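Structure first, commentary second.
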Amino acid sequence: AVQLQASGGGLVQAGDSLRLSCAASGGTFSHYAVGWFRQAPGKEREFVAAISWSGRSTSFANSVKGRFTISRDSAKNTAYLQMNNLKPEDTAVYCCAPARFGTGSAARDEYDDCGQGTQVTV
Amino acid sequence: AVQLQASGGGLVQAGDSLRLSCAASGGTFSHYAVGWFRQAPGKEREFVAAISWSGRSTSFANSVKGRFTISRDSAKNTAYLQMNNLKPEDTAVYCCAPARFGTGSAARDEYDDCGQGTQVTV
Amino acid sequence: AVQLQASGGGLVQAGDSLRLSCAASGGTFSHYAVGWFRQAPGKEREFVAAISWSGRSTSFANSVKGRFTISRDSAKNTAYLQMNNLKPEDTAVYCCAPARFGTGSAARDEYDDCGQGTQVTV
Amino acid sequence: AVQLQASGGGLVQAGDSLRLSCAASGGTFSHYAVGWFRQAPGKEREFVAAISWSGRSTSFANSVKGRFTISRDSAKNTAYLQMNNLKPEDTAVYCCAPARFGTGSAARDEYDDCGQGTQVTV
Amino acid sequence: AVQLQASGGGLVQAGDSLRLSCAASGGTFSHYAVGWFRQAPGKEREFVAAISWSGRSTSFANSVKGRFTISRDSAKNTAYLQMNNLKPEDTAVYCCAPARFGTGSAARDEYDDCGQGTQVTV
Amino acid sequence: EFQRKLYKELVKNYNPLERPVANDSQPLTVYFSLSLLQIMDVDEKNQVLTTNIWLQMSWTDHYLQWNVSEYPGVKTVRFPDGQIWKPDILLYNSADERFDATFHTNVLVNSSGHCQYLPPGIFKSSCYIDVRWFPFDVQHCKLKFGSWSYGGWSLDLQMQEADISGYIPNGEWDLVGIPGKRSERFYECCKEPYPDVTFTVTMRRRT
Amino acid sequence: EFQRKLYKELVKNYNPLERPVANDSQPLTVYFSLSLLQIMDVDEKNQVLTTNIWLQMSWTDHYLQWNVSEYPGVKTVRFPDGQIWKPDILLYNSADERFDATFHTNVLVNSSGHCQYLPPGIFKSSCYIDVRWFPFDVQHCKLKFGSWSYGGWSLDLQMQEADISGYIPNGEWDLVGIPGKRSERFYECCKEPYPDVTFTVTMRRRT
Amino acid sequence: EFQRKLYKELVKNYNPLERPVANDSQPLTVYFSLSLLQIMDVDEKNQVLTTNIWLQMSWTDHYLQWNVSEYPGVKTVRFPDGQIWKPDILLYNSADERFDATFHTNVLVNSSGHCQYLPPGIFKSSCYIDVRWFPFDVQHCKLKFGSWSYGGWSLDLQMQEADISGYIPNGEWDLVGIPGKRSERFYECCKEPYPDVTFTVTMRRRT
Amino acid sequence: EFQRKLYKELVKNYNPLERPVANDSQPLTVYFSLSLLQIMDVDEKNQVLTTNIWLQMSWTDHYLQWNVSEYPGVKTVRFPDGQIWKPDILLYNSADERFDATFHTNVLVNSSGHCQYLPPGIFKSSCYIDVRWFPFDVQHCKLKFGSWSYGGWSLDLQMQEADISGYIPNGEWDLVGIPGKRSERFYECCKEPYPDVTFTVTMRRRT
Amino acid sequence: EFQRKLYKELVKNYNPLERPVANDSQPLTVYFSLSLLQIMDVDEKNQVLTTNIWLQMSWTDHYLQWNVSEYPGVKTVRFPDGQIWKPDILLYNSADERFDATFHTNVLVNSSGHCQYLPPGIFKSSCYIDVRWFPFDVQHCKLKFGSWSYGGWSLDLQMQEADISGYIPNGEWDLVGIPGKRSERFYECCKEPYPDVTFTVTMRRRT
Ligand SMILES: *[C@@H]1O[C@H](CO)[C@@H](O[C@@H]2O[C@H](CO)[C@@H](O)[C@H](O)[C@H]2NC(C)=O)[C@H](O)[C@H]1NC(C)=O
Ligand SMILES: *[C@@H]1O[C@H](CO)[C@@H](O[C@@H]2O[C@H](CO)[C@@H](O)[C@H](O)[C@H]2NC(C)=O)[C@H](O)[C@H]1NC(C)=O
Ligand SMILES: *[C@@H]1O[C@H](CO)[C@@H](O[C@@H]2O[C@H](CO)[C@@H](O)[C@H](O)[C@H]2NC(C)=O)[C@H](O)[C@H]1NC(C)=O
Ligand SMILES: *[C@@H]1O[C@H](CO)[C@@H](O[C@@H]2O[C@H](CO)[C@@H](O)[C@H](O)[C@H]2NC(C)=O)[C@H](O)[C@H]1NC(C)=O
Ligand SMILES: *[C@@H]1O[C@H](CO)[C@@H](O[C@@H]2O[C@H](CO)[C@@H](O)[C@H](O)[C@H]2NC(C)=O)[C@H](O)[C@H]1NC(C)=O
Ligand SMILES: *[C@@H]1O[C@H](CO)[C@@H](O)[C@H](O)[C@H]1NC(C)=O
Ligand SMILES: *[C@@H]1O[C@H](CO)[C@@H](O)[C@H](O)[C@H]1NC(C)=O
Ligand SMILES: *[C@@H]1O[C@H](CO)[C@@H](O)[C@H](O)[C@H]1NC(C)=O
Ligand SMILES: *[C@@H]1O[C@H](CO)[C@@H](O)[C@H](O)[C@H]1NC(C)=O
Ligand SMILES: *[C@@H]1O[C@H](CO)[C@@H](O)[C@H](O)[C@H]1NC(C)=O
Ligand SMILES: *[C@@H]1O[C@H](CO)[C@@H](O)[C@H](O)[C@H]1NC(C)=O
Ligand SMILES: *[C@@H]1O[C@H](CO)[C@@H](O)[C@H](O)[C@H]1NC(C)=O
Ligand SMILES: *[C@@H]1O[C@H](CO)[C@@H](O)[C@H](O)[C@H]1NC(C)=O
Ligand SMILES: *[C@@H]1O[C@H](CO)[C@@H](O)[C@H](O)[C@H]1NC(C)=O
Ligand SMILES: *[C@@H]1O[C@H](CO)[C@@H](O)[C@H](O)[C@H]1NC(C)=O
């Protein structure tokens, strides 16, 4: 919803589970798809996971296909990225971006700018 | 107003306050929205705060949501970015950009080119 | 087909052959052209090979013109990049990009975003 | 005029004056505005000064507002950037770019590509 | 002609001459203009020389104006960049790009993608 | 400015080609009605009825919605032709050369996403005028309206009673009334049922 | 050049879809007036009045403003149709097939943002022409103008007296004057009030 | 939403200029048929037949296909004029000033790529009306349709029987049937053969 | 290719909305002239004159200039409507429904920037025809041309004598000459004076 | 797909504004011819000839060429109006209100770059009709075609004999033949000579 902020990042050990939160502010959360992205210290920004505005469509990167899950909750205006056993290359800063009535796809052109992300270190 | 110039930077200690000024030249200041950006030498340019052409709409990045305030003053053709307690993460060069009758949003396509920013160090 | 994932990378010696697999998921594989790209540690992303949606048109970079071959198999929804004698210049991460009914050309605008590639080292 | 070439760069001490020349070739000089840009060893290209095709409009960066002047002379098909007391911050390679009947503004979407600039060091 | 490949690079001493070749494949060579570009180890790609599809128009960068010549030969589907006395600043990787019925200009939007260039060192 | 912000935000990812439903499996309900302003010409020789009509289409977009608190002072927006999805309702029995005789105006959308499209037009429809009872003939002129490319599985066309509160009486013909009926017909082109709304003009020759 | 610079600066962030008000909670005042050049034809059989008319619409954009000292020599700019916001004033009682019979010309804007729009056109409007008094009948022909999609909450339509100095006398019909009045009507389509201005041509058949 | 995803995916790399075949060496088969709704006017003086006709064109794109499981609820899409390839079927013996008298509607495409297109129109075609047997003349009015820029090597125009289920009887003319025939003709413009389908209206004057 | 290079170069930074002067403080001089090919119809009942006319507009752009040595073989370029600035000359006393009855052709520009524009058209202008002297009436038909949105402060409209060499004699009406005059009128719309040129057809009824 | 690849390659750097020559110093040769299908009417009162004609323009682009081995199965391409350069041939003696009465179809280009363009249209042209020998008059109707903005230095217009094989007999008028001639005329507008081709219909009234 216009402004999306990520939270819940921290330092974990390999194989541990981490839940990332994305809170909405500045609009109606149910009108926007939520897309998650990573940026490594020296790498480019990459897609991770997405959920559609209705939650019926989800997309995942292949590395996180079986390990990350995405969920929505309109009551708290929050999108949750659940993370099962994490691995060294999951260490990066995660940003959350809105897509106005998006389809929950990996296409970057349908998303707005990310907020200020949260660092996850494994 | 066409040309916006930032000023008022310097070196401060953590938790201190700092006021940044943006003077207009080359046009009518009341016809332009003012946006603030950080360069963060090792990072990319990021949105900080914005004020609409009428001053009725403001946008803030989440990191500076409760600590930075933005204001306009047409008598001196100036936009003021007031900064409460600062953090080492705020050390960067701040640039000021105009947007013709902008809404005070965080969209980069709405703003003109930034001037030559001023460095603040915390 | 919407989502393309490369696999089969590893470490090889100069002059050795290597086959790279590219699995499709999320759509009809026969409706998409598959384009192969490299990225070296320090370098820009470069075209390598391509195959049209029907397999009747193929494109190759000049360095890999006589050494790399490309093939399709709709039964397993896979695109195979066969590699004859390799050279130290082939050490890079290879990625797959779909192109909806593409002509198997080297034009980047025709292709979708690459997935998460696989590293090969010579 | 289609092709603009900068010249006259060199090494100077702080507080000295320096004149940069920009010769035209490949077209009519009076049909083009002349823009000056600074590259810097590690920074991005930034606008410095501009003069309209008729010489009636000039734009300057705020750092060089009171120190740099710009002038045109159609007899020699040349544009001159005069520089008063220079500062260590004015150490960079300067490029000269044409704008077809440009207004002498700082907008980048109006100029053509620069030539091969000349280095000045203070 | 669709695919252009550079060749003939190597190591030379200052003041020596060098001929670079550009072979065409994948189309009609007479329908395409040929543009030459340098990449350099740490700099951006820069225009060097160009020839029109008919060979009646040529463009050169100022640094190589009086030292580099460009020619076409439709018999061998080749474009030749002759290089008179070479200088250390010419040490770079040269790429060759086609432009469909191009005018032999320096405009980048008119050319296609370069192939894999050849390194010359002075 | 909040109008600028809302106009920028609404068109994000918006595709005018897409039917604006939230499920893609249930039809979009489009309410259709008429406003007869004038019966302009009843051509007995050419068998053509010429009327001045304002069509009324109402639907829900579900993609153009906003919170009035976040956009103060902006309760409605207007979109021109080709910028948002519109129903392709056409006059089946059109005698006009251009077939679609309506004038495209703005679509009015409010914060809940309700789109109101009120096209004015001069419509030429085919009517059989019986001159057998010459002085006292009651004529029934059908105006059949429906979507051309959307069936009842995609566009549920519902009927609302026509408005004659702005009717300017004719000199030669008296308006008995304009009843409407909604039907669903199968055409030889297609296996999809096609709903339509037919309004019967039902005039009487004046003494 | 200053004109080029001004056009580039003015088109920045401008949305033609947005009503150009500084405060979205306030109606935009649009002054509307007429300029009758000649009465082309009075069709007694078809109940249609044909006139040559220049409409006059004036409003304030507040988005197209500049300082003449900052843009020397540039006091006015001209914008074509579809590049800036225009009122959708239409002839309600239009007898024309295209309904909108006006010719779209440039909108003229001066430094303070005042946009003026003077579209010429041959207007065909429905008129009830009585032949009961035949030789010396006075005929009142109504020309009703108003915004189609903007109500009184968004577009406040003010009326100005019709211009007559450019009128050329007709052969068969004598003009006694064209008074105009502004009303605010309610329609069955929405609860939104709609202001309109009506000019009565009020001709007399010449001896 | 799956409609948005499907439209975005379908418009990828799509060129409306390109004939949507999978081989480029075999012709695209386009099935053409007619739907007569009304013989509106038989102008004996001007030798022009005016008819209300819905054309029917069917072909396969092979570029607009999707899996309904991957796009649940989306079984059909609709594309406007100029967004996808359409056959350039024209009425050769057209008496209309605009020549192409058809109204461009949406093209309907289903999951297997079958595009189906029903342009309605009022068609004016040249017809030799012979008044030798004034009350008992049987008149054969030819309606010749074919692609203008595509020959038989590129567009294989197949013929389907015309539809008379929706025909509305005329007042002065009986419809005895509309036989259609497909023939390939050669023109002096090029060596390219051009297929065409001709429907003969074959009316009879009523008593 | 030099013509390709010139077309690429000329449109750089070019704004068709901008009046192509070099100072912005002095008016652009536009030379306007007529070319009467034939008087197609003189309608005494409708008081409308129908003529076939080629307009001639000439001006200087100062933005479309090049060196013929730098572009060998390219002495002229041609620009379609909407790609470069054109004067908005209109027929004030136009009796046509679309008002602007001219056909938009290419604007021809030569190396010094001289743009020349020759739109042909069938012009319908209002004319008062006196039937007093039935076989010996000399009729003065006025054709008034001028810029609609540009006044004398911005567009200085100069007059050139009408071309007659291409005239073909009419059957019923004899042409005695078409003199033109340039005036500068004031309108109630604004304080801006507007120059105009009026050509009087001045026909004579043939025996 | 080879057709898709060919279209993408052909549209590269292409400017429709540019005359497609290889030297810019020699004229582009455009071959023009007629195909008379039928004479719709011969208006003696309005002095207007109404005919159905397919124009035929042939030229060489030199920018749309390809090797059929590199694009197997793709021997021709078709380009719509506004996507490639076309000659601006117009009917000088046009009596139509729109002047250009032709219907814009696709331009057909083959591998060697030969573009061929066959626009159909109903043409209304001014003709002098003599009723002196009322039942035995031979009427010479002139049809003058030429480029409007290209002279002989840029566009060399060559003439080809008109096509009659598709003509259908007229009821009242017999076609004795349509000879064409090519001339080069000078106009007062510029020193540029303008070639034109004129076809004379040369009808005879039937007994
Ligand atoms: C937007 O307009 C719609 C329709 O005018 C309003 O919907 C209401 O509820 C039903 C839903 O279709 C309509 O039939 C009613 O006529 C509408 N009004 C009432 C009082 O029920 C909707 O409330 C409007 N939204 C806003 C925010 O004003
Ligand atoms: C621009 O033009 C307008 C209207 O011509 C001028 O507006 C003034 O105030 C009202 C409208 O608010 C007009 O009716 C008056 O006629 C104008 N006052 C005058 C002419 O004294 C406005 O001043 C103009 N702005 C300029 C010329 O900068
Ligand atoms: C899409 O529509 C086409 C035509 O309506 C279907 O094609 C089938 O095969 C021919 C047409 O080539 C018809 O005679 C059949 O009646 C069509 N239907 C069936 C069931 O065979 C095609 O199957 C449709 N594709 C879908 C619905 O996915
Ligand atoms: C371009 O055309 C113009 C007008 O056709 C030429 O202008 C000359 O000066 C006036 C018009 O301002 C005419 O009376 C002259 O006859 C024009 N020609 C000459 C030779 O004086 C202008 O010279 C042309 N520019 C070219 C050909 O480069
Ligand atoms: C493309 O078409 C042209 C013309 O149709 C072919 O060139 C010849 O053109 C002349 C006159 O222009 C004709 O009389 C000849 O019949 C044409 N053909 C030959 C073989 O001479 C040209 O060959 C065609 N290119 C192809 C088919 O690749
Ligand atoms: C969509 O409609 C189908 C049937 O029409 C229904 O089964 C499904 O639950 C609907 N989806 C939602 C999200 O309500
Ligand atoms: C609109 O916003 C207000 C405050 O921002 C909030 O209380 C209200 O719930 C919002 N409306 C909806 C429908 O979410
Ligand atoms: C806008 O208008 C509303 C009502 O007209 C008023 O209450 C409000 O104060 C106005 N806002 C401004 C900034 O003038
Ligand atoms: C216009 O500019 C001048 C000087 O640049 C200034 O004095 C004047 O106040 C400006 N006008 C407005 C309305 O700000
Ligand atoms: C295309 O058609 C040609 C002949 O029409 C045939 O030889 C060829 O096999 C076809 N291509 C495919 C892929 O079927
Ligand atoms: C459609 O998808 C389903 C499951 O995703 C698959 O079983 C089926 O084969 C697909 N259809 C086609 C034609 O590939
Ligand atoms: C522009 O015109 C004004 C007055 O018309 C004049 O004072 C000024 O000198 C002109 N500018 C140039 C550059 O000639
Ligand atoms: C055109 O170019 C030639 C040589 O390039 C030069 O001598 C001449 O002065 C130029 N013309 C103008 C008007 O500058
Ligand atoms: C172009 O034409 C001119 C004369 O028309 C001729 O002198 C010149 O050689 C031609 N150029 C080419 C490349 O053939
Ligand atoms: C077309 O291509 C074939 C083989 O690729 C080649 O032999 C032939 O010369 C080419 N045609 C032309 C005109 O270059």
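Residue numbering for chain H follows Swiss-Prot, covering 24-230 in order.
This entry, so its header tells us, was determined using electron microscopy, 2.7 Å.
In case you wondered, yes, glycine gets a Cβ from its N, Cα and C as well.
As recorded in Swiss-Prot, the features of this protein are as follows:
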type	residues	note
BINDING	H:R42, H:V44, H:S172, H:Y210	Ca(2+) binding site
MUTAGEN	H:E120 to A	Decreases permeability to Ca(2+). No effect on permeability to K(+)
MUTAGEN	H:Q139 to S	115-fold more potently inhibited by the alpha-conotoxin ImI; but no change in inhibition by the alpha-conotoxin ImII
MUTAGEN	H:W156 to A	No effect on ligand-gated cation channel activity
MUTAGEN	H:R227 to A	No effect on ligand-gated cation channel activity
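On the structure: features taken from Swiss-Prot.
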residue: H:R42; record: Ca(2+) binding site; DSSP class: coil
residue: H:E120; record: mutagenesis position; DSSP class: coil
residue: H:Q139; record: mutagenesis position; DSSP class: strand
residue: H:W156; record: mutagenesis position; DSSP class: coil
residue: H:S172; record: Ca(2+) binding site; DSSP class: coil
residue: H:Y210; record: Ca(2+) binding site; DSSP class: strand
residue: H:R227; record: mutagenesis position; DSSP class: strand
Alpha-carbon distance [H:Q139 (mutagenesis position); H:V44 (Ca(2+) binding site)] in Å:
16
Closest of the mutagenesis positions to H:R42 (Ca(2+) binding site), Cα to Cα, picking from H:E120, H:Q139, H:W156, H:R227?
H:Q139
Please identify which of H:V44, H:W156, H:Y210 has the densest Cβ environment, defined as other Cβ atoms within 10 Å, among these recorded positions.
H:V44
Pick the one among the recorded positions H:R42, H:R227 whose Cβ has the fewest other Cβ atoms within 10 Å in this structure.
H:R227
Quick one: of H:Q139, H:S172, which of the recorded positions has the smallest count of other CB atoms within 10 A?
H:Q139
Test of understanding: give the count of other CB atoms lying within 10 angstroms of the CB of H:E120 (mutagenesis position).
18
Tell me the Cα distance separating H:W156 (mutagenesis position) from H:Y210 (Ca(2+) binding site), rounded to the nearest angstrom.
35
What is the interatomic distance between the Cα atoms of H:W156 (mutagenesis position) and H:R227 (mutagenesis position), given in whole Å?
11
Take the C-alpha atoms of H:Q139 (mutagenesis position) and H:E120 (mutagenesis position) and report the distance between them in angstrom, rounded.
27
Recorded positions satisfying Cβ distance under 8 Å to any chain F Cβ, from H:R42, H:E120, H:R227:
none
Sub-8 Å Cβ contact with chain J: please pick out which of the recorded positions H:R42, H:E120, H:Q139, H:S172 have it.
H:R42, H:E120, H:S172
How many Å lie between the Cα of H:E120 (mutagenesis position) and the Cα of H:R227 (mutagenesis position)?
27
